Amino acid sequence: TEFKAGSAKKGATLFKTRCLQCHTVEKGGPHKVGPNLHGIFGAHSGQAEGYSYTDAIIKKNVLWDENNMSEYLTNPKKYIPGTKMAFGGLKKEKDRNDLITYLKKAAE
Ligand code: HEC
């Protein structure tokens, strides 16, 4: 792809410090500021039930792969203009790789 396997352990700790404030990834986990992310890979953006997404995410209609996810995480608003996800992004590909590596495993 254009994504390379990283540290799942490293990714688990980046999640906890960079995403946990607004998201859950476990199956049966509640939506919080942001939607529960279990089952996110292979889904289109804005389709979790019982969550209120912006018109923008839904319409963007992104199919989520390790690779799209990377571009998103780099600069979210730059990738989906009008998204309400208030995260600046992950500039370093290495942090992104470890985080995606983690996400691919815990959201399965
Ligand atoms: C709160 C300050 C957030 C932080 C920190 C992170 N995210 Fe987030 N995310 C947030 C919201 C409010 C939303 C929905 C935005 C909207 O415009 O409707 C999102 C969305 C996502 C998505 C898309 C989910 C989908 O179902 O399409 C993903 C993949 C996602 N968020 C992941 C994610 C990661 C991995 C984060 C840490 C690096 C992270 N977000 C930070 C709120 C917040």
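Chain A is numbered as in Swiss-Prot; shown residues: 2-109, in order.
Cβ coordinates are placed from backbone N, Cα and C, and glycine is handled just like the others.
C20 (heme c binding site): 19 other CB atoms within 10 A of its CB, across all protein chains. The heme c binding site feature in Swiss-Prot is assigned to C20, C23, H24, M86.
Record note (Swiss-Prot), mutagenesis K78 to R: Loss of methylation by CTM1. The unchanged residue is displayed. Applying an 8 A CB threshold to same-chain residues 6+ apart, the list for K78 (mutagenesis position) reads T84, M86.
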Other residues, Cβ within 8 Å of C20, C23, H24, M86 Cβ centroid (heme c site): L21, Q22, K33, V34, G35, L38, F88
Among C23, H24, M86, the one of these binding-site residues whose Cβ has the fewest neighbouring Cβ atoms within 10 Å: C23
Largest inter-residue Cα distance among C20, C23, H24, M86 [record-listed heme c binders, Å]: 11
DSSP-derived class (H/G/I helix, E/B strand, else coil) of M86 (heme c binding site): coil
